[PDB]
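Asks: Let me begin by handing over the structure; questions about it come next.
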Amino acid sequence: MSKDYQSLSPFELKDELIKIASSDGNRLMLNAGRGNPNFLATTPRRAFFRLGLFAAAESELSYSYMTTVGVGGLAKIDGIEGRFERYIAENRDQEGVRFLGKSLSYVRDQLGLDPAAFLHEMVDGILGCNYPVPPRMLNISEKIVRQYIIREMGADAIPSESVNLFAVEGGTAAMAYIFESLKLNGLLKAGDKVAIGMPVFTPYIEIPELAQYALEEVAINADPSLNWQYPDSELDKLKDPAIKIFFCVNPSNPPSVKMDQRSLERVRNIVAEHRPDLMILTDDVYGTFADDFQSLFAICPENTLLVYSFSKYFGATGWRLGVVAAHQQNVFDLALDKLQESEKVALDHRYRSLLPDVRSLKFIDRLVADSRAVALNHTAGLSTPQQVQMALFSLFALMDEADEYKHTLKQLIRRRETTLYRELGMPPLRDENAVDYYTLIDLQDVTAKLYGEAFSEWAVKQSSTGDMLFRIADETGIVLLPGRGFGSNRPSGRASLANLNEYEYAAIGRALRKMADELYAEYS
Amino acid sequence: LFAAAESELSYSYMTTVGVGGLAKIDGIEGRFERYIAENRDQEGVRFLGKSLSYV
Amino acid sequence: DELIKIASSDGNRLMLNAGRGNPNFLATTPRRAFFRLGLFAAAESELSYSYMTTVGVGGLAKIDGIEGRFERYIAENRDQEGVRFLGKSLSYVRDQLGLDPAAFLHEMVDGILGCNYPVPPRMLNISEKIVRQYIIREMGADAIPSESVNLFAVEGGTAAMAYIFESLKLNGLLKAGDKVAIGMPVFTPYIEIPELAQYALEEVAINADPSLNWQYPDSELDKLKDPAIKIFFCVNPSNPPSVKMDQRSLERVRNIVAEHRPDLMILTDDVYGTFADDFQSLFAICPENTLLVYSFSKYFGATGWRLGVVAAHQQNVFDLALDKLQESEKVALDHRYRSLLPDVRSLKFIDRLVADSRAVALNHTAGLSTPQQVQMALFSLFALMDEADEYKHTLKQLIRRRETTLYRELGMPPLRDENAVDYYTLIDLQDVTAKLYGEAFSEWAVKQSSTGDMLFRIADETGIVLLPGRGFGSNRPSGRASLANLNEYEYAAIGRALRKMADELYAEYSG
Amino acid sequence: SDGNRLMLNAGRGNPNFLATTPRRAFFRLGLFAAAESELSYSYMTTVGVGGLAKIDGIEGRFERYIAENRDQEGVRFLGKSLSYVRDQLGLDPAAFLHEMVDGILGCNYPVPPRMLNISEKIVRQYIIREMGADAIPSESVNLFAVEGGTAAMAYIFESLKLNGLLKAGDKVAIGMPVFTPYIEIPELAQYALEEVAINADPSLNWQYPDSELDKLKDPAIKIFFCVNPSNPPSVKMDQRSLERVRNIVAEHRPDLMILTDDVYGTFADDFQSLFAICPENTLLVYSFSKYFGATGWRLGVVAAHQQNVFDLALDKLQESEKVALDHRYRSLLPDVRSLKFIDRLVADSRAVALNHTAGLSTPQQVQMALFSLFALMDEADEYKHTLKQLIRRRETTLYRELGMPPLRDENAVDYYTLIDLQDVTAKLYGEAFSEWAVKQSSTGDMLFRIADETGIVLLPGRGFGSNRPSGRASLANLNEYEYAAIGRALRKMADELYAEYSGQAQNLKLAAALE
Ligand SMILES: *Cc1c(COP(=O)(O)O)cnc(C)c1O
Ligand SMILES: *Cc1c(COP(=O)(O)O)cnc(C)c1O
Ligand SMILES: *Cc1c(COP(=O)(O)O)cnc(C)c1O
Ligand SMILES: [Cl-]
Ligand SMILES: [Cl-]
Ligand SMILES: [Cl-]
Ligand SMILES: [Cl-]
């Protein structure tokens, strides 16, 4: 397939290169531009499996008949704290159990929630024996996860009670649901313009283009000379009232830098002074990998729909865990109040089965209903075991006051960067906005640092992206994404610093150094 | 629980937080067989062992 | 001399006889890992012995199926620290270095049993790959392709220097009368060796300047431009001053080699590097001109293990110098190494170190014992796997705590800068007296005492012998302590003794 | 193959057996030591950092470790070790335990450098017993621990040169045949010594004839260099030979230096070293490699008697030579004329100035002391008998189809065995055939046939001067089916030589019946 990559003829060369890839991880980058982590948070997963064993015993205590097979009943909330405290006490030597005991203290003692309700939500939830209720998100899991979201998005000033979440099957489901609900509710109409922060991976460029949404894309271009920050002139394009929504991945993918303070402030001022109606849709999956991250959701909560995925930070791509966050008073609901009477009446009919007064149905709840064709709203929602795992990842981050996990992953990314660039003039100079979950390996910069500016200009002209990607693939079996495009004046390639082990980054550096040495030998 | 151990066998660095790597397919039958042999008294484990035979 | 007499102890004797402070701390996790690995290996060996007997006899461990058996041992012992470390080690080698896991485990098991001669003799295959990653990292030599670094495992830096001077002489790279520039001050043994009649080298001092916090001035380093100086011999971080060469200094040498002395040999002893902040070796700066000697002794608390390596870049000035010898010298060398290989002119200097270490003919049974190479690899893994440098911070904080305890009654520790290492610390009478009672008093006090009075007195009240101050000359009463070999109350006792002496000096002076 | 290459490159067979009890005792001692270190570390920390073990109270703590681990083989051995050192050698038990604990942690430089104090006393008891040197008071023997016999020979030749005991052109008598490395070292240009062969006689079963030993009476021969038991022949010098050397030293050459390598002594029956016969004239080199299957550990010792011919020769150097040595060794002590040769070996091994940090690593010395204790405490020699029976089992397997093993006498060692075609064919088909087969065949065809069918390369039989097709194998480095394959290949070859001899004979008869 290779959609992201493609986005003796030159075409067939590209096809041959794609065929070299041999791992699911390499193919995921070529097809969809995502780096699947090869690390994962184990403590909250062990806590999840240990909670399940406790829950299985709680279920068997509720089965009343002598049975030859394993059948259980529903766990009881009465007496649950004491039974859970016995389980904790009998298993102090099991890491997952110790984590569960601390998480109960955090929720009961720091969040101030009902301990038996928490334990029962977690036990019944991990048994997966009841439909999610309410469908938008389990009650205590929502309060736990939103504390995590607010902290990592740098949105401390927003009172936590003003934030609501819809738990979904990763950012992948969130985007599918959000675009469908914006169309269904007349918030995005045929011909409307969608401003997109670019560069961005292909799936997000593609969604608005679907014929089912007659949308026009307007590029808000990141500037390489500014280390991929969006210049004020680009951000100012958001002033055109024709742009109904600003769609952004922050930290970005592929550049992998977070928006700096100047950029965030610019957007905040454009919104307060010129576009109080602007809808913002931001995907902040990489936030925790940045230093002192602050989301567009923290800056303009009333105008932003935040999409947060747990996939990359917790190494949970296969768990499909995400949330859509909205402030209680937002521009989407303001926009719904402004629809023409004809659209409002059609929506009264569409959601009539949900509640008496549809005009009072908030957009975040329309997302839930639309995700399952409305009529099935009562059985909608993310599975309860998924919500439980999501809550345990959240508690793991929240209870780690010194951010040990976050520091561990950031040092791992830097260690890999050093290994990759060792033989290429060392890692590129970083700054406070660098995230580097993805890295751009530029031929001009590498050859310059190694043999000087003059050799480098002769080198890029002598070479090509295709040449570079082929030499690396042929020697290591790893196919990098084209950094700029096969026709570029500056041959470059991109790799994720999350999906390979050190000797593979070393091999890539060695293949590239070798190519640089042979070019210089010729230039000698 | 077996998979968490498999993931931790793939983590290369010293750390005080629990971090694991991707589980390896090489030698997996042997490690699974050891897990099964050591936990013959746990109901879930006997079931996993028979599942392998069925498949 | 008189000091050892009034204060007898192995620690004191070592300080005066060898100018070294033996660490009183040691890395234990990789040691427990070594002993646990040994228990696994003993069981592997016993199961390879085919006959029944009550006697403890074992056979050779088998490589086939070794990973599965090792994984069972790890899974069965999650509660033994040494075993968990071994489990992480397997992943680091398999997953981060990308080396064959069965080969790594068999090299470690076979190696700890010590049942086979080291092969190749220069260094076991996988231990070399593991240890060079550790060397490259701590020497701050990241820009050097690691496949270009080769190592010869030796019985500590002590064996390294002996091997190196003998091989440089035997191969005509350092002839009697050649000038050797030495970074001074340096401890006595390095002053003495080049001057043995056996080598008869002429020493040229590159003097560290106390007024620059013991860095070498550009004027001193420029002496290297003199072509008669064939080699620059340096301990960095230095012993006794204990500071690392600053950026200005390393760049000065790099320019000299690049612009004036492409042929200069460099021999650097960087055993204290890990105790410095952001250390960078001359090997990282001039890899093709430098023979690096690295000892595991001080950092790991492993003086008794005798673990060291000699590192060389695959393309280096020593082999260029071998290529530039006169043909008649080459012919003599062909006859010397004839038994080793058909084409002696292709024999690299690092492989000559190995052969010369055991009189050439015994080359195939030369090299560091295999259990020593296994322990060296485990110390190296322990540092590589410690991404946050926790062990390093712990030792640095321990050094600082001792320094604070030592100087508490002496005006506090001397102002530290980015190049400070302080494995050895200078206690200067004038400086201490100045901080306590004023420069006026310190100029007087200094004429009232002397290095000998100071040392004899401290040794008599505390049982501790300091190294006499070296580097200024003699003009200044002063002594050096190691912050690595004593416990807190002993540093407190030294400070107490010096303060009392300062207080008596002041009592007089005041009246 | 590495084992095959070792035989070809170094002329030695690496054992495939090893002493495990003393190794388990070493790893268990280490775990005890690690906990001792951790208890001397005073600060809370996340990483494993330890302090130095304390001697105060060490016996009680060690006794608790022993009592709590009665089920671990290594631990029982350790407990008996303490009794042996304390109750039989009469040494300080706390000092012994602290030397072993601090030693195995490898946290202090070896002191004194020549050898740890207690390890030296323990190892010399073992050396004296296995070398058959009991008549020598053990206090009269000093040892220098080194990195195997390999390091010993390098240090010894270098020290003999540096101190002027052997000068260019001096003659060195060498017991032959001997393996290659020892013929090559004396001829290096850096030594330039003249070699004089002392040839073992195959008709004397590889013993040195008196006429050969008598070559030592030549005053120009400064040293006799011998490997005993020998390699490659693998026989120990008999009583007659030892006595001949003893009489020559006593009557004609009181000044003769003897350098003997006795690594194979424990494989011989009732071994006696030249060191036991002429202690004052001999430097003994003993390696632990072969007997304990410890080639990778590199454990060796150089042994010298307190009063020896080496120090006498240093006292007889020209005053000009002593003045130069006064300068070489000045940093070590004030009276260089009192520095004994065994201590110059130590200083010279590390360029003199690094003397105080010279010496074998302490964990190596601890392992060597445990191998020594294991042998000393094995009163009935069970380990030795076990190894000898394994060697004999392999020998039986090798020769089963070759007419059974050759007749062994009281001087046989057979760590290496000589497969002599003349003997094998005589045993299979008679002397007449045997006399004919020795003329038809060659060592080269023997080695090629075996290598061709089995993958195993043997060493050519050396020492004969009358074309005797033969090859040598080590009985220490292969498994039974490999020795069986070697025997099968040889039997096949003997059968083809026989069919041909038989055919020629029948033809000779038919040809005559036609005339
Ligand atoms: C990796 C990635 C995600 C995660 O999507 P999920 O469906 O939640 O796994 C989201 N957005 C971007 C830009 C990504 O690169
Ligand atoms: C302590 C130290 C060493 C270590 O020598 P080893 O033989 O390796 O124990 C080396 N050089 C210097 C300058 C040191 O002070
Ligand atoms: C096997 C062997 C040795 C052992 O040498 P090390 O260096 O001690 O391993 C010594 N001498 C001879 C003749 C040998 O055959
Ligand atoms: Cl657990
Ligand atoms: Cl179960
Ligand atoms: Cl342990
Ligand atoms: Cl044991």
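Shown for chain C, in order and in Swiss-Prot numbering: 18-528.
If you check the header, you will see the structure was determined by X-ray crystallography, 2.0 Å.
Using N, Cα and C of the backbone, Cβ positions are placed for all residues, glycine too.
Look at Swiss-Prot and you will find C:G115, C:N256, C:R497 tagged as L-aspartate binding site, backed by similarity to another entry. Among the mutagenesis results in Swiss-Prot, C:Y134 to F has the note: Slightly reduced activity. The residue drawn here is the original one. Under its mutagenesis annotations, Swiss-Prot gives C:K315 to A the following note: Slightly reduced activity. For the published mutagenesis C:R487 to A, Swiss-Prot gives the following note: Loss of activity.
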Asks: Go through the recorded positions C:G115, C:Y134, C:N256, C:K315, C:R487, C:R497 for me and flag any whose C-beta is under 8 angstroms from a C-beta on chain A.
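Replies: Sorted by position along the sequence, the hits are C:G115.
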Asks: CB neighbours of C:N256 (L-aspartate binding site) within 10 A?
Replies: 24
Asks: Under 8 Å between C-beta atoms and at least six apart in sequence, can you list the same-chain neighbours of C:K315 (mutagenesis position), or say none if there are none?
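Replies: The list for C:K315 (mutagenesis position) reads C:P40, C:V288, C:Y289, C:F292, C:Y440, C:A501, given in order along the sequence.
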Asks: Does anything in the same chain, at least 6 positions from C:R497 (L-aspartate binding site), have a Cβ under 8 Å from its Cβ, and if so what?
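Replies: Result: C:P257, C:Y441, C:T442, C:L443, C:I444, C:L483, C:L484, C:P485, C:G486.
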Asks: I need the least crowded one of these recorded positions (C:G115, C:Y134), counting other C-beta atoms within 10 angstroms of each C-beta.
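Replies: It is C:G115 that, of the recorded positions C:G115, C:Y134, has the fewest other Cβ atoms within 10 Å.
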Asks: Taking only the Cα atoms, work out how far C:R487 (mutagenesis position) lies from C:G115 (L-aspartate binding site), in Å, as a whole number.
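Replies: It is 48 Å, counting Cα to Cα.
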Asks: Rounded to a whole angstrom, what is the largest C-alpha distance between any two of the residues C:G115, C:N256, C:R497 that the record assigns to L-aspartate?
Replies: 46
Asks: Taking the Cβ of C:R487 (mutagenesis position) as the centre, how many other Cβ atoms fall within a 10 Å radius?
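Replies: Result for C:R487 (mutagenesis position): 20 neighbouring Cβ atoms inside 10 Å.
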Asks: To the nearest Å, how far is the Cα of C:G115 (L-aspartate binding site) from the Cα of C:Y134 (mutagenesis position)?
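Replies: About 26 Å separates the two Cα atoms.
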Asks: Expressed to the nearest Å, what is the distance separating C:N256 (L-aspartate binding site) and C:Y134 (mutagenesis position) at their Cα atoms?
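Replies: Here the two Cα atoms are 35 Å apart.
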Asks: Which recorded positions (C:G115, C:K315, C:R487, C:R497) come close to chain D, taking a Cβ gap under 8 Å as close?
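Replies: Correct list: none.
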Asks: Once the DSSP letters are reduced so that anything not helix or strand counts as coil, what is C:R497 (L-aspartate binding site)?
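Replies: Its secondary structure by DSSP: strand.
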Asks: Can you tell me which of C:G115, C:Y134, C:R497, our recorded positions, come within under 6 Å of ligand 2 at the Cβ?
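Replies: Listed by sequence, the hits amount to none.
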